[PDB]
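A single structure is presented below for examination.
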Amino acid sequence: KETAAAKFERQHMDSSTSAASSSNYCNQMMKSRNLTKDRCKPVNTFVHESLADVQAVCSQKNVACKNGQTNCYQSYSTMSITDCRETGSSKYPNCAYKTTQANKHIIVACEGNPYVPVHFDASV
């Protein structure tokens, strides 16, 4: 089955755009990445940076994840991110989202060898 590292790339990386270009970004991406296939995933962030720069966060500033685990890391630099959250009208299978573009530090959990992101914890 899909690895947690591949899942992270599918759910959270968008190296192909520098930022969201329209309010429809989240509606389009939540569907195309298959995050609305079986239920409307409620919240999801997309990071518009190269995958190597996002992987590199695993060697940046350690911090405990929201859930307490100690394998979280905060990026030293801000990054281009898109926050996607359901709208009040979102109703499966017609999942709908508010797109919010921002420059924030990212926090991710890492695992493995190579040590790479496996969870998106927060944008700060």
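The numbering of chain A matches Swiss-Prot: 27-150, in order.
Per the header of the entry, the method used was X-ray crystallography, 1.5 Å.
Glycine residues also receive a Cβ, built from the backbone N, Cα and C atoms like all the rest.
Summarising the annotation, Swiss-Prot assigns substrate binding site to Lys33, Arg36, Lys67, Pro68, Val69, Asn70, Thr71, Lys92, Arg111. While the structure shown retains the original residue, Swiss-Prot records the mutagenesis experiment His38 to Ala with this note: Loss of activity. Per Swiss-Prot, active site, proton acceptor is recorded for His38. Listed in Swiss-Prot is the mutagenesis experiment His145 to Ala, annotated as follows: Loss of activity. The feature active site, proton donor is assigned by Swiss-Prot to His145.
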Checking the spread of the substrate site as listed (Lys33, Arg36, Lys67, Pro68, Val69, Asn70, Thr71, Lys92, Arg111): what is the longest Cα-Cα distance, in whole Å?
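Binding-site diameter by Cα atoms for substrate: 22 Å.
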Can you tell me the three-state DSSP label for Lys33 (substrate binding site)?
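Assignment for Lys33 (substrate binding site) reads helix.
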Under a criterion of Cβ-Cβ distance under 8 Å and sequence separation of at least 6, what residues of the same chain contact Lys67 (substrate binding site)?
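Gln37, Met56, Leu61, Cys121 - these are the non-local Cβ neighbours of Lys67 (substrate binding site), listed in sequence order.
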List, in sequence order, the same-chain residues at least six positions removed whose CB sits under 8 Å from that of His145 (mutagenesis position)?
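Counting only residues 6 or more apart in sequence, the Cβ neighbours of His145 (mutagenesis position) under 8 Å are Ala30, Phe34, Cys91, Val134, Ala135.
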I'd like to confirm something. Which of the binding-site residues, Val69, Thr71, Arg111, has a Cα closest to the Cα of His38 (mutagenesis position)?
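Minimum Cα distance from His38 (mutagenesis position) across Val69, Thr71, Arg111 lands on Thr71.
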For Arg111 (substrate binding site), what is the secondary structure by DSSP, using just helix, strand and coil?
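In the DSSP reduction, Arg111 (substrate binding site) maps to strand.
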Run through the Cβ atoms and count how many others sit within 10 Å of the one on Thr71 (substrate binding site).
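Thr71 (substrate binding site) is surrounded by 22 other Cβ atoms within 10 Å.
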Using all protein chains shown, find which of the recorded positions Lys33, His38 scores highest when you count other CB atoms within 10 A of its CB.
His38
For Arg111 (substrate binding site), write down the residues of its own chain that are at least 6 apart in sequence and whose Cβ falls under 8 Å from its Cβ; none is a fine answer.
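Those within reach of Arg111 (substrate binding site), by Cβ under 8 Å and sequence separation of 6 or more, are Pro68, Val69, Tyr123, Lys124, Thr126.
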